[PDB]
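Novice: So that we are looking at the same thing, I have put the structure below in structure tokens.
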Amino acid sequence: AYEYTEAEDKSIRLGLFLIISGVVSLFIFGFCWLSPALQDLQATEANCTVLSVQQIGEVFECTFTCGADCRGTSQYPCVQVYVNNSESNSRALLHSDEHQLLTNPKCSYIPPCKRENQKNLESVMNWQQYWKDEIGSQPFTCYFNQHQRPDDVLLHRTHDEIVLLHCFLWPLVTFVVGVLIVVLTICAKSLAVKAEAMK
Amino acid sequence: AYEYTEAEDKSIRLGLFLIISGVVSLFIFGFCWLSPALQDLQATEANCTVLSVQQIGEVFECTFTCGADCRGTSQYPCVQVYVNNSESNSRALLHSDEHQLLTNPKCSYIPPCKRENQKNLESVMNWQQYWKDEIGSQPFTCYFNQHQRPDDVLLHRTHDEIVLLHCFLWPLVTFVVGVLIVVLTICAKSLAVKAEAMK
Amino acid sequence: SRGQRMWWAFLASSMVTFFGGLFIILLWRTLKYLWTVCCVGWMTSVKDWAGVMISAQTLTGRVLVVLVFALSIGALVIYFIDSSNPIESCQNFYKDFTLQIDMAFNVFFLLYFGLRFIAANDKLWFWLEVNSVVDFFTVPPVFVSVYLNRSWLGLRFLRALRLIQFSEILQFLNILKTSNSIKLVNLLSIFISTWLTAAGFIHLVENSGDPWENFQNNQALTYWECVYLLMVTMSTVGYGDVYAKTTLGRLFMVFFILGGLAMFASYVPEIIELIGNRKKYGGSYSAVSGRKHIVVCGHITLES
Amino acid sequence: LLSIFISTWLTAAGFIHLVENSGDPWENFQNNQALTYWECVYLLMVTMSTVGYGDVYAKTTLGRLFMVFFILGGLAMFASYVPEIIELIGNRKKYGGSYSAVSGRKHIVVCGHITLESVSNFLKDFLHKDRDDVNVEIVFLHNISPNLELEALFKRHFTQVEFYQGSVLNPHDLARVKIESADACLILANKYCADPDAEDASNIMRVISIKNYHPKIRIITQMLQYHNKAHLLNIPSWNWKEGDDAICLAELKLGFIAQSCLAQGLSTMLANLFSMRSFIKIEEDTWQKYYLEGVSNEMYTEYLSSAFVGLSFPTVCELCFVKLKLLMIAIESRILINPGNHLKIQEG
Ligand SMILES: CCCCCCCC/C=C/CCCCCCCC(=O)O[C@@H](COC(=O)CCCCCCCCCCCCCCC)COP(=O)([O-])OCC[N+](C)(C)C
Ligand SMILES: CCCCCCCC/C=C/CCCCCCCC(=O)O[C@@H](COC(=O)CCCCCCCCCCCCCCC)COP(=O)([O-])OCC[N+](C)(C)C
Ligand SMILES: CC(C)CCC[C@@H](C)[C@H]1CC[C@H]2[C@@H]3CC=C4C[C@@H](O)CC[C@]4(C)[C@H]3CC[C@]12C
Ligand SMILES: CC(C)CCC[C@@H](C)[C@H]1CC[C@H]2[C@@H]3CC=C4C[C@@H](O)CC[C@]4(C)[C@H]3CC[C@]12C
Ligand SMILES: CC(C)CCC[C@@H](C)[C@H]1CC[C@H]2[C@@H]3CC=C4C[C@@H](O)CC[C@]4(C)[C@H]3CC[C@]12C
Ligand SMILES: CC(C)CCC[C@@H](C)[C@H]1CC[C@H]2[C@@H]3CC=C4C[C@@H](O)CC[C@]4(C)[C@H]3CC[C@]12C
Ligand SMILES: *[C@@H]1O[C@H](CO)[C@@H](O)[C@H](O)[C@H]1NC(C)=O
Ligand SMILES: *[C@@H]1O[C@H](CO)[C@@H](O)[C@H](O)[C@H]1NC(C)=O
Ligand SMILES: *[C@@H]1O[C@H](CO)[C@@H](O)[C@H](O)[C@H]1NC(C)=O
Ligand SMILES: *[C@@H]1O[C@H](CO)[C@@H](O)[C@H](O)[C@H]1NC(C)=O
Ligand SMILES: [K+]
Ligand SMILES: [K+]
Ligand SMILES: [K+]
Ligand SMILES: [K+]
């Protein structure tokens, strides 16, 4: 009997499944992980000097939450912080991330929503006072993408560089383990064939 | 003929169905009845002294209803009543129940919504005047749960202790009646077998 | 005299009637088979008279059976009227007309239940028969409603289960003889009664909401919205304009689609098969004056 | 089927619960659609059934991706397994159970070739109003379940006829119909069968089975040839003295023909003497108007008065004809037909 058993056939099927799973997960992560991360790295790490700090008076709505699923909607004032870029050197806005920019593009900082509107206003005033002290000096290591959003300047990138590592790592680990299973099963079968035919 | 008839087989099937129904209803009431009731009893009955009574001016919306399905939305002012706890002894809010807390966390009392905004305001002013008289004295038998909502203090628990009785009673009654049906049918059959074989 | 919800008295009267009579029957069958181990008649004549009256073998049995048909539809219509009412409400018996007509219908059902009890061979098999369980959950609580002068739309939707009897009580009356239309009325009765009963249960559950939120889940549906919900659901269309929102409502809908989808997919094409079987080339030839005709028979195919 | 269905349902609901709560890692987990576990169980039952309300659905990218794979598998799983489960439940034997005898009223077990038309012709000739107030019950016994027309016929005779599905060869089914206390057992034959020796063999086997259970029963049967009737006397319990009659159709049809070879038209008269027919009044003057008056007579059996004892046979036939308007034919003290004037009426 020089043929695979049921366990070796199932093990080859498992190794082939892990090869397919590694390729498919890499194919999935190319559109989910990689492409917005490459759009993030398309934004250039640049310098920026703060131009001015303004308030508008038009308040917006946050959402504070208690323990047992409260949906209290307190309100918070708005501060616009305009900067002077190093690349374009135009009137650009400041933002903490794409998250703050997409929930409210017309402000530069959104506080953690609390119950009291006085506490939200105090969080605004503390952050505004810090950005009112350091004016003109110490140009910031900020980020900018003139091809997509040329009017807004971020403070932190959304995705780390290690995202590019983990997007390519675990599909490759899945591929290697699947290849090792097929190789070890075939090698064990061929050595057992030679060990039985050696007599 | 020493065997069950069709009626006895159907009666054994009914008794087995009531046994299964009692177990399944107990299994259902464990996740529906028991678990939020045990979260209610997790809150500790404590003492609390009233700290202060404030108004904010930010009015909210109630919904008054006429006979033939009116959906009039009158408005009502807000009163925040802050207390001093006995356990944490911090600035905690007052609430009537979890119902008032979840519909509006930023107030201490929501009136029954009427047509006139003047009548809602008068209900607010009467309840506020009662909570403006008794200040400092007579610490209240209130409730508190620092692990989930440590900033709010309730006046009434949502679920009674008799909830724990009815959650375990009627599945047990269903189980007992089902067991009695299977036992009485089997006992009647075995006695009829002995009564026919006695000749 | 509002405020006191006495809904539990109706359901208690139904459960005490069903299970108390069941325990009395089982205790009779233990005591009469302990009496030897430890320690033509006249009742058969009244049994054969009741068995004749339940069938349509006489004239007065035929009148009784037609009354069962008509008053079953009448009691169902009274449920359709009462379904738009609030859940717990009062009604004076001498002023409420529909309560008086419902009284007349249910005292008739009580007498007919007594005839079916006498006519049966096996008292246990009768007490577990499904047409008796309908009487245990409909006939007591209307007497409790007249005693309390207070109504509760409880398990009144089980009045729609009385349409199961229709094919049998038409087989008694020599109306249904051949096998196709016996089967057609059987399929139609089971389909419509299951549809209307399950719509009534989801109507009760969705209106009187979940007891775990202290009844703040009252999705105010009418009865006909639940009938439309179940026809949209059974057909697997599922628009989503109307759906069950409570926990007990979704739980019943899970069990209902497990049963009712197979019921719809099996019964509806079979019903459409049994209707529509019409003979195409029936009728007769009509001769005309001054022109003769020729009849051709034998091996008739396309090429011949 | 139940184990695979429920385990697949609960497992896939748990996976979609994990994926929908801990949201997509690509948005830094801002896709947390906070579903409970039971909402995902309800989601998958709404989805597997192809209802799809849309009140609850997966909103994340991994959630929609699993739902695409789940409907590719789970729709075929639901549509295959659910009607098969409903087939395997609900298979209940309808006409089980046993006959319950009543005091002071005997019953009759009928087996053999039981169809709709044979039972209809039997119940016409048995429950006819031209008999006295009969009170026997008729119990049937056939292994094939009846169709809807036979069930409607049994509902038309709800107090006189009970059906019980079983086989006459199996002695448990003979115990179910109370064959030990039955008054007689009747075995109808399929007179238009394709092989007459085959059904004569089968009905002989039925007589063997009933006599194997209870030998002291009265069996009435139908045979299609005469030699198969001759095999029935070899059975050690077939006692015709108490009433085990074998109605041989070959012997009776050829004898009816031969008696009509002597006097033409006798076979019609004899065959009309046993079909129970009520009087049908014809207003016209046709041949049927006098023929139907001949049809309405049937053969009957009765004891005689004490006042007739000692008289002669032509005397009592003449006087019952002119006073009582009855036609006497034969006598029993044997079963000889039309004795002379020399034989006198015995008492009894
Ligand atoms: C084929 C094999 C490949 C498999 C790939 C496996 C690799 C897995 C991935 C690899 C990398 C992932 C780890 C990196 C985390 C980075 C840290 C971080 O982002 O913190 C975040 C934690 O936010 C949370 O709330 C976490 C809660 C969910 C954690 C559970 C994850 C389960 C993922 C599903 C498991 C499914 C398992 C399925 C198993 C079958 C905080 O971020 P933020 O605060 O919200 O940002 C706010 C934005 N702002 C700053 C502007 C305000
Ligand atoms: C397996 C066998 C087990 C069966 C278990 C049976 C046990 C049944 C249960 C047992 C206990 C239930 C009774 C306790 C009630 C407590 C009193 C109460 O809560 O009052 C409430 C009456 O609110 C209403 O409006 C009532 C209207 C619905 C009543 C009909 C119930 C039918 C339930 C379905 C029947 C289905 C029957 C199905 C039959 C097949 C008022 O509360 P609230 O005003 O709204 O609170 C406001 C909050 N706030 C104070 C902060 C503002
Ligand atoms: C098999 C079961 C469901 C039968 C029904 C039993 C239950 C549902 C019924 C019978 C006894 C009833 C209780 C009787 C007494 C209490 C307190 C009283 O002041 C008002 C009603 C109330 C609050 C009832 C609640 C519902 C109840 C618990
Ligand atoms: C099935 C039949 C034979 C027995 C049914 C039991 C019925 C008749 C009995 C059992 C429970 C009873 C209820 C128990 C307590 C309530 C409240 C009380 O303040 C007055 C009587 C009243 C309103 C009763 C009405 C009648 C009642 C519903
Ligand atoms: C109000 C209700 C509970 C009354 C209950 C009456 C019951 C206990 C009694 C009345 C007459 C009895 C029946 C009398 C004779 C029949 C036929 C017999 O061969 C077996 C027992 C059986 C089937 C009995 C079963 C129990 C029985 C039905
Ligand atoms: C409350 C209930 C019991 C009222 C019924 C009254 C009973 C006792 C009366 C009314 C109808 C009667 C029946 C009328 C005619 C039949 C057929 C006859 O050939 C013998 C007597 C018999 C079988 C009678 C038995 C007794 C009887 C059933
Ligand atoms: C611009 O950015 C770099 C960091 O990338 C910083 O070190 C440097 O000082 C800046 N250059 C000027 C001219 O400001
Ligand atoms: C500031 O902005 C102006 C125009 O907005 C631009 O010309 C100049 O280069 C910037 N200067 C600095 C120091 O960034
Ligand atoms: C605290 O609460 C109890 C009631 O639980 C009350 O009787 C007591 O007076 C309170 N104790 C103090 C020290 O206030
Ligand atoms: C009141 O509150 C303060 C702080 O908020 C706390 O230190 C003190 O214990 C409380 N006193 C009383 C009497 O509750
Ligand atoms: K569908
Ligand atoms: K659909
Ligand atoms: K859909
Ligand atoms: K939909």
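Here Swiss-Prot sets the residue numbers for chain A, with the shown residues being 7-205 in order.
The backbone N, Cα and C atoms fix where each Cβ goes, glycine too.
Here's the feature list from Swiss-Prot:
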MUTAGEN   A:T11 to D  Suppresses its effect on KCNMA1 channel activation and on deactivation kinetics; when associated with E-17 and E-210
MUTAGEN   A:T11 to A  Suppresses the effect of okadaic acid and increases activation time constant; when associated with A-17 and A-210
MUTAGEN   A:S17 to E  Suppresses its effect on KCNMA1 channel activation and on deactivation kinetics; when associated with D-11 and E-210
MUTAGEN   A:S17 to A  Suppresses the effect of okadaic acid and increases activation time constant; when associated with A-11 and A-210
MUTAGEN   A:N53 to A  Loss of N-glycosylation and reduced protection against charybdotoxin; when associated with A-90
MUTAGEN   A:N90 to A  Loss of N-glycosylation and reduced protection against charybdotoxin; when associated with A-53
Novice: Taking each of A:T11, A:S17, A:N53 in turn, which of these mutagenesis positions have a Cα lying within 10 angstroms of the Cα of A:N90 (mutagenesis position)?
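Specialist: The mutagenesis positions passing the 10 Å Cα test are A:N53.
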Novice: Which of A:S17, A:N53 (the mutagenesis positions) has the most other Cβ atoms within 10 Å?
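Specialist: It comes out as A:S17.
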Novice: Go through A:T11, A:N90, our mutagenesis positions, and report the one whose Cβ sees the most other Cβ atoms within 10 Å.
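Specialist: Ranked by Cβ atoms within 10 Å, first place goes to A:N90.
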Novice: Where ligand 7 binds, which of the mutagenesis positions A:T11, A:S17, A:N53, A:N90 are close by, with Cβ under 6 Å?
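Specialist: A:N53, by Cβ distance under 6 Å.
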Novice: What's the CA to CA span in angstrom from A:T11 (mutagenesis position) over to A:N53 (mutagenesis position)?
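Specialist: The Cα atom of A:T11 (mutagenesis position) is 66 Å away from the Cα atom of A:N53 (mutagenesis position).
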Novice: Could you state the whole-number distance in Å separating the C-alpha atoms of A:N53 (mutagenesis position) and A:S17 (mutagenesis position)?
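Specialist: Spelling it out, the Cα of A:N53 (mutagenesis position) and the Cα of A:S17 (mutagenesis position) are 56 Å apart.
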Novice: Which state, by DSSP, holds A:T11 (mutagenesis position): helix, strand or coil?
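Specialist: Assignment for A:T11 (mutagenesis position) reads coil.
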Novice: Kindly assign A:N53 (mutagenesis position) to one of the three DSSP-derived states: helix, strand or coil.
Specialist: strand
